[PDB]
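Everything on this sheet refers to the single structure shown next.
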Amino acid sequence: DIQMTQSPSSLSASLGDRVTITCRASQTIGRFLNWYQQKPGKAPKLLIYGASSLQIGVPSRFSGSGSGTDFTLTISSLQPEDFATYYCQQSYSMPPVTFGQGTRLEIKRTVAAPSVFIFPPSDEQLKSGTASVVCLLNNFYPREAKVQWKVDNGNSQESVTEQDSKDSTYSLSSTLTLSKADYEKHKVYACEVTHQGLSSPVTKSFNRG
Amino acid sequence: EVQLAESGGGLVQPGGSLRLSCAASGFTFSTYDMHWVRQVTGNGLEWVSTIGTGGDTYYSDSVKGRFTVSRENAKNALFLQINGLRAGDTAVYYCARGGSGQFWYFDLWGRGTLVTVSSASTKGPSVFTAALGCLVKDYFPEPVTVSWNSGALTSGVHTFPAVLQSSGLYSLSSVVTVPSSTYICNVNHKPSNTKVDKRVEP
Amino acid sequence: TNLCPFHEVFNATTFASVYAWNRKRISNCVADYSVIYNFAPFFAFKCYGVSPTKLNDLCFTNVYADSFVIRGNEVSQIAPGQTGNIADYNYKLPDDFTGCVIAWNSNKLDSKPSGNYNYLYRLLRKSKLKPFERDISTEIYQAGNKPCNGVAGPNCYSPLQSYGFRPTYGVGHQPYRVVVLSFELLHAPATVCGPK
């Protein structure tokens, strides 16, 4: 019942930046707040217990401190091993110990231009009558991109890759479900593109040539 | 080393029972409390249940009523018993140890046993500067992913994480970045002992 | 050895209303915490900044119990989160309440053939409210011009209204009994320890 609303997860920063992860609750929880650090390739791990006490094996830059209802897991200088997700937890209410939504620490670089591609399925996929629409967006730094499917000027999800440490970029792929003859009925299928950093994406569509 | 293990991970029918264990190492299992905190795939942590040193059990609002934690000081192994699973319970139940003090805090987390609750029977996928690929539709949750001809090229290959289709099957959309100013994709379906290949000449 | 009055709060055969607020300063208890952990299936066992697992190894000077009957829809607000009618007018917890709040369904024994009496709730007394301080004053509340001088009646029907509980397998917001527990530690030795 006790909420643990955290700051917006979209908090990018480079090395050395004084990142300030703020997390608040619905009421006073005293000094019973504690953080957790989870890299999405392994198990979770705690950073600060009692909201002021450093965990064994945690350096002094993890200066997460606070009092009453306000807490800041501040890291005055970052490290390549610090880029991960961070979760706050309250221990004022013992049985319903609740967590927050999290905040992702990502490596900052320059705004990378994406290369958008949309290719029609060949006869191999047409062998399956209920085909699927595809679209591709690779190597884009701003992770707030959006793909639109306003066909010709069956919704399905899309996947976003992790930050490719070789170039610090991201990739995106889209899928769209269609029933029988639902693809062969219409002619031009458009993958409308949108990205904060790549303007003027006028037209990119299927070609049933 | 002082580490928490886990077990009971695997596919299970919706509504069927299941048991998870959590072995101890080095530390005293009988003088420290243990907790269960599950994380939905891609979501954050969510507390599940806990049993104290004195055998007292504690559960969550969306957990109490069908789960039943169990502790045995012998074998130094925490246990969790589940009854009547559903789709909203697909999560990794990370085992956790409670440290000494006046407030609950988790200082040792296990590897995490994965639980996937569904009735979708096993099915095989298909093989249905520019970039192209081989859309791996009709997939299944796997531990190994597609590699382009045993991984002959890894410069521009992108392997997106799995996605869930409407029919309940997973999917993969591995693509490769090739110079464009004819290759072969090899799908890995080891959990069902299957492998295929297909050329990508436009 | 083995002397505790804890079972005098639970199973009282008559639970005090929210206006009564039956406290019980309990001391000199070195056992019987099993009646708290193991009981009928609890609808709510929301504890607070005292660890419930760690009580069996921690001694307390004062253990305060509080019992009352409330509607199942109002099982909340027994917390530092003051919100609602029962919070703003009837019962409220402090900011750093160190205790446990236990609640369970009482529809099986408080079923009445006619109901609509024997239990009360407050409507509007916002001008007076303090944690751990029962306001049993029920003369009249201010409305209109004259407080009707205790001979109230028509046109001055501002005073409170009692509960209308009459469940005959005919209600969903069933009445629930609550046993609030609290603890204190002062400049005095602790007498309520665990069994040895």
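Numbers here mean position along the shown chain, with the first residue as 1.
Recorded method for this deposit: electron microscopy, 3.7 Å.
A Cβ is built for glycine as well, from the same backbone N, Cα and C atoms used for every other residue.
Feature annotations, reproduced from Swiss-Prot:
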MUTAGEN   C:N11 to Q (Swiss-Prot position 343)  Reduced viral infectivity
MUTAGEN   C:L120 to R (Swiss-Prot position 452)  Increased resistance to neutralizing antibodies. Decreases HLA binding to NF9 epitope. Increased binding affinity to human ACE2
MUTAGEN   C:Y121 to F (Swiss-Prot position 453)  Decreased HLA binding to NF9 epitope. Increased binding affinity to human ACE2
MUTAGEN   C:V151 to A (Swiss-Prot position 483)  Increased resistance to neutralizing antibodies
MUTAGEN   C:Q161 to Y (Swiss-Prot position 493)  Reduced host ACE2-binding affinity in vitro
MUTAGEN   C:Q161 to N (Swiss-Prot position 493)  Reduced host ACE2-binding affinity in vitro
MUTAGEN   C:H187 to P (Swiss-Prot position 519)  Increased resistance to human covalescent sera neutralization
VARIANT   C:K112 to T (Swiss-Prot position 444)  In strain: Omicron/BQ.1.1
VARIANT   C:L120 to Q (Swiss-Prot position 452)  In strain: Omicron/BA.2.12.1
VARIANT   C:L120 to R (Swiss-Prot position 452)  In strain: Delta/B.1.617.2, Epsilon/B.1.427/B.1.429, Kappa/B.1.617.1, Lambda/C.37, 19B/501Y, Omicron/BA.4, Omicron/BA.5, Omicron/BQ.1.1; Contributes to cellular immunity evasion and increases infectivity
VARIANT   C:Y121 to F (Swiss-Prot position 453)  In strain: B.1.1.298
VARIANT   C:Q161 to R (Swiss-Prot position 493)  In strain: Omicron/BA.1, Omicron/BA.2, Omicron/BA.2.12.1
VARIANT   C:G164 to S (Swiss-Prot position 496)  In strain: Omicron/BA.1
Revision key, fill the gap. Minimal Cβ count within 10 Å, across the recorded positions C:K112, C:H187, points to C:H187
Exercise for review: For each of the mutagenesis positions (C:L120, C:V151), count the other CB atoms lying within 10 A of its CB, then report the residue with the highest count.
Suggested key: C:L120
Check your understanding: Relative to the Cα of C:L120 (mutagenesis position), which of the recorded positions C:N11, C:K112, C:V151, C:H187 have a Cα no more than 10 Å away?
Key -> none
**Study point:** recorded positions near C:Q161 (mutagenesis position) (Cα-Cα within 10 Å), from C:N11, C:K112, C:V151, C:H187
**Key:** none
**Study point:** Proximal residue to C:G164 (variant position) among mutagenesis positions C:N11, C:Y121, C:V151, C:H187 (C-alpha distance)
**Key:** C:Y121
Exercise for review: Pop the Cα-Cα gap between C:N11 (mutagenesis position) and C:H187 (mutagenesis position) into the table, whole Å please.
Suggested key: 33
Revision key, fill the gap. Whole-Å Cα distance, C:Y121 (mutagenesis position) to C:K112 (variant position), is 18
Check your understanding: Sorted by position, what residues of the same chain at least six away from C:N11 (mutagenesis position) have a C-beta under 8 A from it?
Key -> none
Revision key, fill the gap. Counting every protein chain shown, other Cβ atoms within 10 Å of the Cβ of C:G164 (variant position) number 11
Review point. In Å, rounded, how far does the Cα of C:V151 (mutagenesis position) sit from the Cα of C:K112 (variant position)?
Key: 31
Practice item. Identify which of the mutagenesis positions C:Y121, C:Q161 has its Cβ surrounded by the largest number of other Cβ atoms within 10 Å, counting every protein chain shown. Key: C:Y121
